[PDB]
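Worksheet for the structure shown next.
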Amino acid sequence: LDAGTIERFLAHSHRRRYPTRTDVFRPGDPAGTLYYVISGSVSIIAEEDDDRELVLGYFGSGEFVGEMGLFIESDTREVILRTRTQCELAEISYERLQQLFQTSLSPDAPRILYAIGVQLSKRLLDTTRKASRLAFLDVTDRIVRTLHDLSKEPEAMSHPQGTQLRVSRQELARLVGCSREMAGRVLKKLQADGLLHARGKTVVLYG
Amino acid sequence: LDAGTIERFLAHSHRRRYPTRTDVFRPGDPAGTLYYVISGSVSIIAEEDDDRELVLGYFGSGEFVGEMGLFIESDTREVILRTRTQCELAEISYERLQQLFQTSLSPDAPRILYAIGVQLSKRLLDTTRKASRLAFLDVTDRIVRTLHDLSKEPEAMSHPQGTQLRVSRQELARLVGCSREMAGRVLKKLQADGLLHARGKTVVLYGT
């Protein structure tokens, strides 16, 4: 997706600023708009009947979210979109967007569509891998592999002993579907194992 | 996408018949081809290390499979594409697709990409749900849910007791992500609980 296509698409979008820890939408909310992350980071979370959460991923600038309704006929969202930092999001209704595809943005339709396909593909892969790990790996193995993915993210701040990640016991718990305490227990085992050390929301992964 | 866009798309594809139980491609194989299911039923399976499989879904006529490499430049496949029945699949290389997307197929590009988008979105939603289930629901619980999903499968052959759903113990375990054995333990416990009959290769779910 080139700079022109992006700017042309954003001209018809509505830019809004969001504080951190803010749910942009939750399961059941009207599904009529598409969001484009201009700045900041957000997370997509699956919710359960007992209010238990499964974090599916983190998304930054250039990512389209709340896009499902643009492809699947539905009056409601199926997940929670939450801000992890202060955010700026551009939004545009599905109707308006598709209208633009038949006219104004007619030329960029293929590019915007392909780009959304790129993200959906990445997401399907990661989610496909999260499903596999949830079915065949113990919590310790899910946590180690998760700490290693997190350290591959551009957000991974370097450290003299390896990579300095930024995760809390709660989020870790949310990422691998285990209790907060279990995540806390696994962290002290890995530290005792010499694979890393932790401090509040700072995990220093060795490597 | 219309039948007109579909036919032109196939005009450049190589249709090949596949026997049932044939893994069209496994993780590791080259990924320079896209597949379009013309007829038949296939399954997308993911593998782990302990040599375990998790069915992520079944797909019929009209489905684009093996499409990942068309979006995420990769040299290899990440999943197993396995025919569940005899199938007719039309394949086309990625390279020749986008070259076509810039030539006689440029006008079809929008509808093609969007259709693939629709399919990617359904699988994402379905897999997202699976992960959620594999995280918070128990085996027996997941198996019951999956038994009902198949009852609504066009295959579901109605029965005087309920519905006759042909699903091997192996596939059940691959569906809910449990050992072929454990899956058995629950099929018998459900054959006791009075709600289904574990008939060798088939399952008669009482009720629905």
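Residue numbering in chain B adheres to Swiss-Prot, whereby the residues present occupy positions 22-229 in order.
Per deposition record, X-ray crystallography, 2.3 Å.
Each residue, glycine too, has its Cβ placed from N, Cα and C.
For the published mutagenesis B:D70 to A, Swiss-Prot gives the following note: Almost no change in DNA-binding, but decrease in c-di-GMP-binding. Swiss-Prot lists B:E99 to A among its mutagenesis entries, and the accompanying note reads: Decrease in DNA-binding. Mutagenesis annotation in Swiss-Prot: B:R150 to A, described as Decrease in DNA-binding; the structure shown retains the original residue. What Swiss-Prot says about the mutagenesis result for B:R154 to A is this: Almost no change in DNA-binding, but decrease in c-di-GMP-binding. For the published mutagenesis B:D162 to A, Swiss-Prot gives the following note: Decrease in DNA-binding. While the structure shown retains the original residue, Swiss-Prot records the mutagenesis experiment B:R166 to A with this note: Almost no change in DNA-binding, but decrease in c-di-GMP-binding.
Here the features listed in Swiss-Prot are painted onto the structure.
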residue : record               : CB count, 10 Å
B:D70   : mutagenesis position : 9
B:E99   : mutagenesis position : 18
B:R150  : mutagenesis position : 15
B:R154  : mutagenesis position : 22
B:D162  : mutagenesis position : 13
B:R166  : mutagenesis position : 14
Residue pair B:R154 (mutagenesis position), B:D70 (mutagenesis position) - Cα distance, angstrom, rounded: 21
B:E99, B:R154, B:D162, B:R166: the mutagenesis positions whose Cβ falls under 8 Å from a chain A Cβ: B:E99
Entries of B:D70, B:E99, B:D162, B:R166 which, being mutagenesis positions, have CA atoms within 10 angstroms of B:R150 (mutagenesis position): none
Rounded inter-Cα distance in Å - B:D70 (mutagenesis position), B:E99 (mutagenesis position): 13
